[PDB]
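Colleague: Here's a structure for you.
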Amino acid sequence: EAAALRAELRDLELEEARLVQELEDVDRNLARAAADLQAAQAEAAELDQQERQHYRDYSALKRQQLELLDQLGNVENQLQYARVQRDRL
Amino acid sequence: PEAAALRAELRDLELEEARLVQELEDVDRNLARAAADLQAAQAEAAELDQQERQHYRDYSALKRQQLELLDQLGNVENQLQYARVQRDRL
């Protein structure tokens, strides 16, 4: 009568076998989710790169534009001086 | 008189200023275009961030689930270990 212990062992052993099985399902499900995340992450790095390229292009072009505004400001100065002198006549 | 040299310096300056205006027009077009390219890539990334977080949620949920199931399995293992001792004692 001390082998109800046997039945207890059987029950526990199947409970474990059932968990193991479920764990197998969650594992291959976890693999599929991690691959989808990994892919999106890579896509995100890529986008970061495109963004950087467009921003750096803008910064560069901005540099050009500030210089050109300096040059233009100077020509405007010389235009102002020459037209004052001209009017002096 | 001197006013011939002036009318000429004015012609030259008006010519240079004009040219720079052109250069500036070109630079500003490429600028507005680059900013727009940027805005588009930032919108595309935003959409991508949304998807990325959804996949992260799914992955987290699976992960939580797996630790859940491993815990349970460890609780059953605690039981099986006890019965195995009580059993081996006979």
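Swiss-Prot numbering applies to chain A: residues 158-246, in that order.
The header says X-ray crystallography, 2.5 Å.
Each residue, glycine too, has its Cβ placed from N, Cα and C.
When I checked Swiss-Prot for this same protein, it listed these features:
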- A:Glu173 to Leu: Decreases homodimerization. Decreases interaction with ATG14 (MUTAGEN)
- A:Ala190 to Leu: Decreases interaction with ATG14. Increases slightly homodimerization; when associated with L-215 (MUTAGEN)
- A:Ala197 to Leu: Decreases interaction with ATG14. Probably strongly increases homodimerization; when associated with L-208 (MUTAGEN)
- A:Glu208 to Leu: Decreases interaction with ATG14. Probably strongly increases homodimerization; when associated with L-197 (MUTAGEN)
- A:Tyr215 to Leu: Decreases interaction with ATG14. Increases slightly homodimerization; when associated with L-190 (MUTAGEN)
- A:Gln222 to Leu: Decreases homodimerization. Decreases interaction with ATG14 (MUTAGEN)
Colleague: Over all shown protein chains, what is the count of other CB atoms within 10 A of the CB belonging to A:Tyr215 (mutagenesis position)?
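Modeller: So the Cβ neighbour count for A:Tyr215 (mutagenesis position) comes to 19.
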Colleague: Distance between A:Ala190 (mutagenesis position) and A:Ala197 (mutagenesis position) at the Cα atoms, whole Å?
Modeller: 11
Colleague: Around the Cβ of A:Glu208 (mutagenesis position), how many other Cβ atoms lie within 10 Å? Please give the count over every shown protein chain.
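Modeller: A:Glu208 (mutagenesis position): 18 neighbouring Cβ atoms within 10 Å.
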Colleague: How far is it from A:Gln222 (mutagenesis position) to A:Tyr215 (mutagenesis position), counting Cα to Cα, in Å?
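Modeller: Cα-Cα, rounded: 10 Å.
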Colleague: Report, in whole Å, the straight Cα-to-Cα distance of A:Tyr215 (mutagenesis position) from A:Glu173 (mutagenesis position).
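Modeller: Computed Cα spacing between A:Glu173 (mutagenesis position) and A:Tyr215 (mutagenesis position) is 61 Å.
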Colleague: C-alpha of A:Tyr215 (mutagenesis position) to C-alpha of A:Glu208 (mutagenesis position): distance in Å?
Modeller: 11
Colleague: Expressed to the nearest Å, what is the distance separating A:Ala197 (mutagenesis position) and A:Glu208 (mutagenesis position) at their Cα atoms?
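Modeller: A Cα-Cα distance of 16 Å.
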Colleague: Report, as a single number, how many Cβ atoms besides its own are within 10 Å of the Cβ of A:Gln222 (mutagenesis position).
Modeller: 17
Colleague: According to DSSP, which of helix, strand or coil covers A:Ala190 (mutagenesis position)?
Modeller: helix
